[PDB]
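J.: Starting off with a structure, shown below.
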Amino acid sequence: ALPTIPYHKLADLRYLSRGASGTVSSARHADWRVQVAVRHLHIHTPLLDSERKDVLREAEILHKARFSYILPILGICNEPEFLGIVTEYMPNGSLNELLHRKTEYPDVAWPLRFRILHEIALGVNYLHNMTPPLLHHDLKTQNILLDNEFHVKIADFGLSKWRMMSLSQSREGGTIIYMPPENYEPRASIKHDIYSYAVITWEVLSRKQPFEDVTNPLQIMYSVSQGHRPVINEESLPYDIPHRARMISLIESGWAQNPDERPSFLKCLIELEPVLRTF
């Protein structure tokens, strides 16, 4: 039930960014007369009938996700030399930008930070409650996209066989700060996303870069496999943070070394719901 958008309907392709999962461009849809984003791959090697139908079936599965805080797939661009995922364009970039561009936003109020946290949690919760469940497996501040009025849309969920394609078209690497230590030695584990969520939650409340001072990413990887985490004290997480106790609980249970110890997103929601009634 996933539409095919022909290449020619996407005008004014401006490059925005590239990573493991391909290139991100803005475009104008010629018929809808709105802006769209497109994640795409220029495919160098020809691509087997088996391998193409795989990526399409994935995209078709991911198309089924329709929820307020999920960035929905609008259609697939399926060209001989070009594969593309067309999504709504998000004017305000990512959560990454809202937190760390401290010049452009000197002040990110508590009610907003907490609404973001709630919406991420509702998003991943929805994803996990699909049949079959849809796991994100690369949740990070860059995927948490912000619409015109700073509401959350989670992007790039379930891009598994897609990411193996942009692997193939090489013959660099994405951030590991939100990756649970089990995953370092490659899996199908429901408790991956909650680890990421926990690190995100730390980042949202601290407004600090996780492992900021640690220069080598392998250093980070060793540290966390030995159970080290972003530091929780008065400097990183000030005493004035609303519901500080409850949030630290959520964070620590979230990034627990043992997967079994980590909450479901339903558990986050139950815990968060009281916090939000404050605002």
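Chain A uses Swiss-Prot numbers throughout; the residues present, in order, are 9-179, 186-200, 205-297.
Recorded method for this deposit: X-ray crystallography, 2.6 Å.
Cβ atoms are placed via backbone N, Cα and C, with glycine included.
Listed in Swiss-Prot as a mutagenesis experiment, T95 to W is described as follows: Abolished ability to activate NF-kappa-B downstream of NOD2. In Swiss-Prot, the entry for mutagenesis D146 to N states: Abolishes protein-kinase activity without preventing ability to activate NF-kappa-B downstream of NOD2. The structure shown retains the original residue. If you look up Swiss-Prot, you'll see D146 marked as active site, proton acceptor. For the mutagenesis experiment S176 to A, the note given by Swiss-Prot reads: Decreased phosphorylation and activation. Abolished phosphorylation by LRRK2. One mutagenesis experiment catalogued in Swiss-Prot, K209 to R, is accompanied by this note: Decreased polyubiquitination.
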J.: What are the sequence-distant neighbours of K209 (mutagenesis position), meaning same chain, six or more residues apart, C-beta distance under 8 angstroms?
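T.: The answer is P194, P277, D278, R280.
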J.: Between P200 and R205 there is a gap of 4 missing residues, so what is the CA distance across it in angstrom, to the nearest whole number?
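T.: What separates the two Cα atoms is a distance of 6 Å.
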J.: Note that 6 residues are unmodelled after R179 and before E186; then state the distance between the two Cα atoms in Å, as a whole number.
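T.: Flanking Cα atoms, separation 12 Å.
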J.: Given the mutagenesis positions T95, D146, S176, which one has the fewest other C-beta atoms within 10 angstroms of its C-beta?
T.: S176
J.: Can you give me the Cα-Cα distance between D146 (mutagenesis position) and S176 (mutagenesis position) in Å, rounded to a whole number?
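T.: Cα-Cα, rounded: 19 Å.
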J.: State the three-class DSSP label for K209 (mutagenesis position), counting H, G and I as helix, E and B as strand, and everything else as coil.
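T.: The three-state answer is coil.
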